[PDB]
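A short write-up of the structure that comes next.
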Amino acid sequence: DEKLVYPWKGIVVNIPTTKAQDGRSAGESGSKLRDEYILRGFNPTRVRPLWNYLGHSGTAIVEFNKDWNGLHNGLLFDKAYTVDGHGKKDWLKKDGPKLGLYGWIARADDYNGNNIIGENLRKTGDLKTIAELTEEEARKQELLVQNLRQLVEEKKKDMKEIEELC
Amino acid sequence: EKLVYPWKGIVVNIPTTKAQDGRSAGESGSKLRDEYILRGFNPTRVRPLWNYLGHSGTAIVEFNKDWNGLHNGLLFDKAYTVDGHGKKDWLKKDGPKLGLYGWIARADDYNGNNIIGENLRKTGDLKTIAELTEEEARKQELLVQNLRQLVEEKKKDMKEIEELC
């Protein structure tokens, strides 16, 4: 199906910024936003705003753990904003003025995209397709059980040996 | 039939020698241990049974507590048996016997009212193969579940993600 950015990443936009005398924008460290997401159960490792020549672009990348708990967290992050009426599709409606953060998990569109996001997604990660991953993992598992059953199967044979002698 | 745990071997007809004082003596049996080792029988210990004459002409062969032990002991047993030197062979009133006669220790020996039985009860207890053989493959059919369980779990964890995706 659709691919995603490994390691899993979150995109949030519409961060409030402030323009200083020199004309550069600034903003919160995002560790404030990290904490919130932590308290929310989203357990991200890192929240870094994307910078440019002006400074804070009003967008940040949310970083999740490489493992399967990561992907879990990120998806939650995604479903939250989506159900709150603050998904990407919501960010993009020309339907007017937007209030508060809008956020979504990073897929191929974002990785591809010709902009400061896409540029910072390719600098840091690679596309990967869920099922492809989801498959290898249950294959890696159906694999050991054999090897275990094998080892038991063996011990069983070792036990019929003795009985056959007895 | 039951057997003596830890597994033991009985060998009889060890040659002995009578000293001036009227006591019998014999080899240490570590010589016999070594032979059995070279034979693949891998015993831990061979100790002759003594009394107040000294060497009774019989020794107990000791095997490891584990399942390799029982294996070794049984081999020991089948060897002597096929060599024409089992217990049934030791006991025929059919005449004069040459060389060691040996056999693995079962209930008869453990019970028996003699220096053997007395030294098997002092050192071990009867146990019935199947009873043991059972618990072991039950202990095993048991973990595989618990493993499959753990995998079964990870599989569910994986459908979760797919269901969200």
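Here chain A follows Swiss-Prot, giving residues 124-289 in order.
Looks like X-ray crystallography, 2.7 Å, at least that's what the header says.
Here the Cβ of each residue, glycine as well, is placed from N, Cα and C on the backbone.
The DSSP secondary structure for A:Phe165 (mutagenesis position) is coil. Around A:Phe165 (mutagenesis position), the C-beta neighbours below 8 angstroms that are at least 6 residues distant in the chain are A:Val185, A:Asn196, A:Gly197, A:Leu199, A:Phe200, A:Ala203. Recorded in Swiss-Prot as a mutagenesis result, A:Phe165 to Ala carries the remark: Loss of RNA binding.
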